[PDB]
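Working notes, beginning with the structure itself.
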Amino acid sequence: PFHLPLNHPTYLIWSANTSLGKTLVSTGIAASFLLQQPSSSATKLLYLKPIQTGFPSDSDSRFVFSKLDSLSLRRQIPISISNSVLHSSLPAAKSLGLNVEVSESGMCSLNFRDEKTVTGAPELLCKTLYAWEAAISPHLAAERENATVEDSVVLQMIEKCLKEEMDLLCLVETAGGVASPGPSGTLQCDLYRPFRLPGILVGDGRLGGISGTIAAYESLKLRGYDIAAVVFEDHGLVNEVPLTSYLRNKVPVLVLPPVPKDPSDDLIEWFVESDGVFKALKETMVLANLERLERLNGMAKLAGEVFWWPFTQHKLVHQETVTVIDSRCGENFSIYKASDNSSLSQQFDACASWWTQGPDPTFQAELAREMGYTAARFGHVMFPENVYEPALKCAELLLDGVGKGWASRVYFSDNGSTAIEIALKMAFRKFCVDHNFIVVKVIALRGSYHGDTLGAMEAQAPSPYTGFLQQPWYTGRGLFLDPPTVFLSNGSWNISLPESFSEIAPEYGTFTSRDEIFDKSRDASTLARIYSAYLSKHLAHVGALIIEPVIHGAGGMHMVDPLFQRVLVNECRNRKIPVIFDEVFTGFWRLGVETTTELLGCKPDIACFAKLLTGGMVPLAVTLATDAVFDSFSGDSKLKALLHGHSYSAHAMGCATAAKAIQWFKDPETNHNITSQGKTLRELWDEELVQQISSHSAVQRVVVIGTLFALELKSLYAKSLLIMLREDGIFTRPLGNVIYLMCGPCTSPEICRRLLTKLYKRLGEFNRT
Amino acid sequence: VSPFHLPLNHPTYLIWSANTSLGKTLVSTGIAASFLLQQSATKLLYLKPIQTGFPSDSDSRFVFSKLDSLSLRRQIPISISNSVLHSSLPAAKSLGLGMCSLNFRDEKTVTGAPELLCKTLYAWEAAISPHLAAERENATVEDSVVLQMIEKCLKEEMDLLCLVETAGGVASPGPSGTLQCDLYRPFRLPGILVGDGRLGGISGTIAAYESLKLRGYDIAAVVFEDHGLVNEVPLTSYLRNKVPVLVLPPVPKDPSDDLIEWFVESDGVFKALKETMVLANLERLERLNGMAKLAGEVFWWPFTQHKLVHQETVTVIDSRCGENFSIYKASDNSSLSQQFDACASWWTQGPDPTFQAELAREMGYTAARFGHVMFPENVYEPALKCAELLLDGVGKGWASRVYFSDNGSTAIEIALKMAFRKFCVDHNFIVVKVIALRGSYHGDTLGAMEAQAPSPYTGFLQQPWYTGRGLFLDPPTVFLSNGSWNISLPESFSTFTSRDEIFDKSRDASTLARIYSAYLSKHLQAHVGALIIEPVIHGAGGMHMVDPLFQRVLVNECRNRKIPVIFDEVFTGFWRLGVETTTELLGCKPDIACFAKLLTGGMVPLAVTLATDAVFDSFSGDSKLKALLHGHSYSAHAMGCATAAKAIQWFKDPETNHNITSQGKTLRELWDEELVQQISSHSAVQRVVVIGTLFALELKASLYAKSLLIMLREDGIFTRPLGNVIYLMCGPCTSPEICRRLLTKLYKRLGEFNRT
Ligand SMILES: *Cc1c(COP(=O)(O)O)cnc(C)c1O
Ligand SMILES: *Cc1c(COP(=O)(O)O)cnc(C)c1O
Ligand SMILES: [Mg+2]
């Protein structure tokens with residue numbers, strides 16, 4: 001996780017294309033910042049050129065260093081100046097005549113500095129981080145010169161330099177255009193994204209420059225960057241008018257006077273003539289940062305005054321614990337802490353933002369482009385009796401995948417809770433059609449959860465959460481059975497039977513592996529027969545079975561014995577009771593599979609999906625049904641149809657995003673966790689760390705499967721772990737004594753390993769064992 | 001203000017470019033030559049809508065002339081023509097003849113041979129970008145005029161392939177100043193992108209491609225001139241190989257070169273380009289012609305009896321641009337045509353074509369910056385901004401809290417939880433029920449349903465668990481008929497010149513006022529723990545206007561008895577009725593209010609329940625079990641928040657919504673007064689309700705209504721039935737002129753039942 005100080009402004013200098021005067025602009029800003037009269041000892045300009053090709057003939061570090069030297073003399077204001085090149089290809093080093101040693105990556109480390117100090121004066125500090133010799137775009141230079149630098153290495157160097165230096169202003173000058181490939185091949189705009197630094201855009205004042213400037217600006221916006229200003233060289237075409245117009249005058253557009261064409265010109269008098277514009281640029285950049293922090297420093301207090309957060313007792317919430325989230329990039333929030341030293345730092349989103357979370361940084365950026373396109377093409381268009389490409393594509397993908405082998409209809413709605421209410425209407429018709437047309441109720445497992453609208457609530461068993469104070473109209477309309485659960489403890493997997501159960505011999509009740517728990521061999525066991533009897537015993541009329549397959553999420557991340565659910569499902573189907581799988585939580589790879597029908601070994605009549613359905617970008621819900629359930633609403637009367645609808649039913653925005661995620665999560669080319677056969681994710685959670693955590697004395701049980709790692713503490717332990725993890729850069733949310741880490745379908749195991757290591761070390765702080 | 005018709009039977013493509021001087025005209029010519037010079041039916045239509053630097057520069061002439069040469073070179077005769085239809089005066093003076101019309105043609109026919117047909121539609125002389133040329137030469141052409149000429153040309157000519165070559169870059173201003181990519185958007189033609197093979201060209205090609213994608217265009221291919229930098233590798237990689245990238249060989253640098261051998265050498269690439277364009281069109285139509293049949297097999301539409309739905313009436317919607325769907329009709333002659341979305345896509349609809357494009361960039365940014373991030377106990381810019389704008393606007397003078405949820409129906413359930421706590425806290429902690437107006441509607445989830453009165457639509461067959469938990473009163477309604485406005489009182493009970501007089505507080509001193517309070521007071525004194533209303537208009541119930549006086553009296557009685565008041569503004573909110581909130585119309589404020597639909601300017605779901613400090617307080621405690629424990633996983637999704645913050649400002653700002661004034665509290669009248677009177681006085685019309693963006697009429701009964709629906713559809717107007725009620729619903733920014741056309745068409749159809 002990165003740490004970025006936010007106390008002093010730091011800006012990316014972007015450009016529409018090469019040869020627009022990017023370096024001239026940096027130099028200009030620097031000169032206006034350093035060569036102020038109210039001369040302060042405190043004043044320092046940090047200039048970073050991370051990537052530089054054409055070295056040493058070209059060097060934008062040297063250019064800035066050298067030009068400010070001249071402007072210092074010209075303006076009669078002394079300054080301290082330095083220029084450094086930290087790394088360069090072998091070819092590049094051989095030019096300087098250094099003959100340094102090559103490293104693993106093909107890069108040499110240099111001791112090439114050049115100082116000209118003046119004590120007490122304002123300080124200019126120029127660094128080039130990596131340099132290549134060929135005067136060509138970085139990706140090409142890298143391969144020809146056999147010298148690479150990985151993306152995160154570049155970002156780490158930048159981070160390192162920033163931390164060391166931090167009145168103060170830092171300029172990070174990019175290489176080539178907004179969307180030019182860096183050394184690794186990554187587009188520059190993607191390379192810098194994890195930092196999401198604010199920037200300025202050097203536009204193009206030539207003919208064709210309005211388009212090139214707008215396109216570049218937009219590509220930036222489309223990755224989440226903010227641009228405080230556009231500046232360009234005047235060529236007499238008045239480009240700034242359409243530009244200002246397009247920007248709705250929300251971002252200043254500054255015009256530099258023409259640059260001397262004579263190749264032998266010192267440029268000094270141009271800089272002097274351009275001073276007004278650079279002054280405006282500097283001021284704009286400084287004020288935008290000021291204004292940006294003013295907002296951040298106020299956000300938490302203001303949130304507590306104006307929001308009414310869901311599921312949260314406001315009286316217990318204090319300003320100090322409201323988290324300020326400035327952005328996300330894949331699995332990581334960037335969070336602002338004034339406490340720190342004003343800074344933005346990464347934090348892993350281990351609650352997966354209410355179990356929605358899913359995209360990689362690469363996927364997030366892809367989705368953003370898919371969504372902008374969908375807004376522009378479709379906005380929202382009326383669903384009933386209509387068809388449009390994204391809703392249809394989404395239905396095909398659902399039916400051919402998660403719906404394969406049972407479903408033939410897709411009914412759209414807005415979220416899990418609406419999908420469920422629909423599912424209950426669906427189940428009850430089918431039930432009534434199959435039993436000659438009278439009070440109906442559900443059969444469910446106590447602990448299961450199905451959303452917070454009234455209908456969804458009724459399928460939930462009575463509890464402190466459903467009393468009169470929460471919903472006066474709740475009546476608990478169900479037969480609720482207590483489920484066998486299963487968990488890891490001290491190296492092995494166990495069954496835990498409810499009181500109502502027989503009491504089984506210790507021989508049964510223990511398993512070698514998680515796999516056995518799910519092995520259909522178990523249909524032949526005494527436990528199955530006991531399960532069957534138990535259910536036959538218990539089975540107003542039961543008109544629907546509703547279950548959370550495998551995991552009861554909201555109920556505390558318990559694993560329900562899959563055998564028991566499979567037996568329950570069969571019994572209900574035998575008695576013509578429609579079966580609903582509430583897969584809102586489990587769907588789309590949460591548990592390592594596309595649908596838990598692969599885990600339970602049986603298929604439903606009706607099923608609900610949401611959360612990960614749209615890869616965590618936006619709400620959309622879906623209820624799949626069998627032909628037979630559909631038929632039970634077929635008739636001549638509109639009164640007979642299923643009359644539930646929401647205005648945004650099947651919104652193109654959500655459909656497009658889901659179609660995109662459903663394919664991306666499942667494709668071995670985009671999801672490297674997807675296994676050779678395409679039905680399952682590889683194990684994401686370090687096997688040894690999981691055993692160790694399962695064996696710790698503070699830990700009552702562990703449930704681990706696909707993207708979910710959960711433990712229940714034997715609670716002060718639980719309050720404390722939450723705080724401790726948060727100090728480790730891990731953000732999660734309490735579930736009573738249950739603590740959990742939830743990654744996305746594409747998260748790398750290496751990341752997961754780090755999460756478990758941190759968690760385990762914190763456990764050792766309660767007791768060594 | 002007319003709807004376009006675009007034949008889809010033959011491929012038509014925009015030729016886009018990253019920048020000037022990349023060889024856009026070379027590419028057109030190349031495609032054309034490959035298409036025409038195949039070894040009678042074949043015709044290539046080449047359109048250059050905008051041209052500057054004329055006559056020294058003329059891409060028409062270039063194509064015409066190069067095709068002539070390639071015909072000779074390849075020994076295959078063709079018919080060729082070149083025409084320039086309009087040009088500024090300066091330009092015409094050059095030829096020796098603010099826009100002038102020209103006859104300037106140049107034919108060389110060969111009977112029976114394949115036909116090349118080149119047209120320049122508008123020309124300027126100055127060799128500079130179009131927006132500049134236009135002002136210097138005092139020669140303008142409006143955006144819709146350009147599109148109409150293009151439409152005209154396409155219809156007249158329509159084996160066949162059409163190329164429309166743009167001017168300058170993807171985002172260069174056209175003559176009027178509109179960016180080229182916005183100018184052509186209403187047509188949403190597929191295109192190809194001429195990229196840049198020079199240094200710096202990977203970036204500029206990606207940037208240009210993205211700006212296109214970011215407006216809803218599809219790009220079948222990228223092609224560029226090779227400069228030896230191997231630009232096509234990063235490009236292919238960026239495009240995940242979903243779109244071919246073709247590389248033309250280097251173009252002769254010598255200024256005196258024919259180019260004929262270059263075209264010959266480049267034939268492979270141009271055939272691939274041609275094939276790509278033709279196949280993409282073929283496959284596109286194959287999908288369209290299949291969509292309706294497939295929808296009926298796979299979808300389960302909401303609120304729709306599938307058995308009564310037939311393939312022929314499933315609408316295929318290829319895109320929207322502001323108020324207009326583009327719909328595909330195979331019946332027609334394969335074609336995309338505009339249709340006004342007059343049901344406002346379930347009363348969500350709002351954006352202008354300008355606003356839609358703006359919202360699309362705001363949304364991509366929000367996806368890229370935030371995705372979805374956890375709401376509870378957190379804060380992020382878009383959710384917070386949205387809350388401020390809500391509280392400072394729609395919530396001004398009463399609300400202090402914003403509670404996010406996913407749609408109208410969830411907002412309502414939350415509102416009901418809110419209301420009941422406050423009620424119980426104020427009455428020492430027992431069955432509770434709602435008081436409501438029969439006919440009102442509040443969403444389809446169970447809790448929302450309970451606030452709705454028993455009806456065929458809440459029986460056992462729809463929701464077995466519905467019990468009707470309310471005291472439901474019959475509301476006085478109000479409507480226009482034969483020139484004047486009337487009250488209609490319910491059995492249980494028993495003329496204004498202008499709609500204005502109905503909303504006047506003076507009616508508080510009136511007669512009905514006291515009758516109302518009598519009635520209400522009696523019925524009021526299981527417990528009534530909440531008042532819930534659809535202010536002003538009962539939407540789903542038939543677009544009835546409820547007497548605002550009656551609602552205001554009901555609200556005051558309930559507040560007097562300490563019964564919390566909920567305004568369900570999910571329909572009425574955000575300018576649906578000409579005001580930001582109906583609190584402006586009713587003259588009283590609620591304790592709790594729900595918003596959705598237009599809240600996000602029709603792009604995407606998001607809902608909100610606003611509350612007073614006092615309601616909030618009734619959940620303050622030391623126990624988490626006392627908090628309000630309703631939540632949805634996507635609560636306050638940044639996508640929806642950002643969008644709403646954007647729309648709330650845009651709809652209200654006289655700069656972006658020309659229907660708004662700067663007094664800034666109300667929209668100007670959008671519906672032609674005379675046409676409204678006429679329609680209100682037609683013999684087939686029982687009543688009219690007109691206000692803000694809503695025009696509704698109820699037919700006497702019904703055959704006329706099933707009929708009007710079909711008739712309007714033939715007139716390019718898409719709406720949806722509400723029993724005998726027929727309605728037109730525009731967005732907050734729709735121009736009156738457009739509305740007038742809607743009324744004209746509706747009135748004309750009425751005249752087909754009876755003259756009067
Ligand atoms: C989250 C969830 C729901 C409800 O979905 P929302 O979109 O949050 O309302 C329903 N069922 C299960 C199992 C869930 O996890
Ligand atoms: C549409 C509507 C609702 C429900 O909104 P959805 O988002 O469609 O659930 C609630 N109240 C009124 C008055 C509405 O029009
Ligand atoms: Mg050209």
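Numbers here mean position along the shown chain, with the first residue as 1.
According to its header, this structure was worked out by X-ray crystallography, 2.5 Å.
Positions of Cβ are set from backbone N, Cα and C atoms, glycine also.
Database features (Swiss-Prot):
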{"type": "BINDING", "residues": "B:21-26, B:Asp68, B:165-168, B:225-226, B:464-466, B:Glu491", "note": "ATP binding site"}
{"type": "BINDING", "residues": "B:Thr25, B:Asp59, B:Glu165", "note": "Mg(2+) binding site"}
{"type": "BINDING", "residues": "B:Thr52", "note": "substrate binding site"}
{"type": "MUTAGEN", "residues": "B:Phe303 to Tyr (Swiss-Prot position 348)", "note": "No important impact on the enzyme kinetic parameters"}
{"type": "MUTAGEN", "residues": "B:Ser337 to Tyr (Swiss-Prot position 382)", "note": "Reduced substrate channeling leading to slower 7,8-diamino-pelargonic acid aminotransferase + dethiobiotin synthetase activities"}
{"type": "BINDING", "residues": "B:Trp346, B:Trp347, B:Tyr441, B:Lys597, B:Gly631, B:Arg720", "note": "(8S)-8-amino-7-oxononanoate binding site"}
{"type": "MUTAGEN", "residues": "B:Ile738 to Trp (Swiss-Prot position 815)", "note": "Reduced substrate channeling leading to slower 7,8-diamino-pelargonic acid aminotransferase + dethiobiotin synthetase activities"}
B:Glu165 (Mg(2+) binding site) and B:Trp346 ((8S)-8-amino-7-oxononanoate binding site), distance between Cα atoms, whole Å: 38
Candidates from B:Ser337, B:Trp347, B:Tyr441, B:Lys597 close to chain A, where recorded positions are judged by Cβ under 8 Å: B:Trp347, B:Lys597
Pairwise CA distance, B:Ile738 (mutagenesis position) versus B:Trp347 ((8S)-8-amino-7-oxononanoate binding site), rounded so that it is a whole Å: 18
Among B:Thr25, B:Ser337, the most crowded of the recorded positions [Cβ within 10 Å]: B:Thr25
Contacting binding-site residues for ligand 3, chosen from B:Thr25, B:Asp59, B:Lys597 when the Cβ sits under 6 angstroms of any of its atoms: B:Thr25, B:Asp59
Of B:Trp346, B:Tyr441, B:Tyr466 (the binding-site residues), the residue whose Cβ has the fewest other Cβ atoms within 10 Å: B:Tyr466
B:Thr52, B:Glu165, B:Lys597 filtered to the binding-site residues whose C-alpha is within 10 Å of B:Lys24 (ATP binding site): B:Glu165
Among B:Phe303, B:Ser337, B:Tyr441, B:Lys597, B:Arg720, which are recorded as recorded positions, the nearest neighbour of B:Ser21 (ATP binding site) by Cα: B:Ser337
Deposited-model gap closure distance - 8 residues unmodelled, Cα of B:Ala701 to Cα of B:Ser702, Å: 5
Output field, Mg(2+) shell: CB within 8 Å of site CB centroid, site B:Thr25, B:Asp59, B:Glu165 dropped: B:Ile15, B:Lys24, B:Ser28, B:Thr29, B:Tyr46, B:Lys48, B:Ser60, B:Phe62, B:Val63
Top Cα neighbour of B:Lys597 ((8S)-8-amino-7-oxononanoate binding site) in the set of recorded positions B:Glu165, B:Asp226, B:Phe303: B:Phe303
(8S)-8-amino-7-oxononanoate site span - longest C-alpha distance across B:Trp346, B:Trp347, B:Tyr441, B:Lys597, B:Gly631, B:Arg720, in Å: 33
Those recorded positions of B:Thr52, B:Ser337, B:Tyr441, B:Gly631, B:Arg720 having Cα within 10 angstroms of B:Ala167 (ATP binding site): B:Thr52
Cβ neighbours within the same chain of B:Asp226 (ATP binding site) - under 8 Å, at least six residues apart: B:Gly197, B:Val247, B:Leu248, B:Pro249, B:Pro250
Nearest of the recorded positions (B:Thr52, B:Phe303, B:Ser337, B:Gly631) to B:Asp59 (Mg(2+) binding site), judged by Cα-Cα distance: B:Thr52
Candidate recorded positions B:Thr25, B:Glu165, B:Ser337, B:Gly631, B:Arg720, pick with smallest Cα gap to B:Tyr466 (ATP binding site): B:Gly631
Distance, B:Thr52 (substrate binding site) to B:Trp347 ((8S)-8-amino-7-oxononanoate binding site) (CA atoms, angstrom): 45
Euclidean Cα distance (Å) for gap endpoints B:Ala526 and B:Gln525, 8 residues missing: 12
Cβ atoms near B:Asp59 (Mg(2+) binding site) (within 10 Å, other residues, all chains): 22
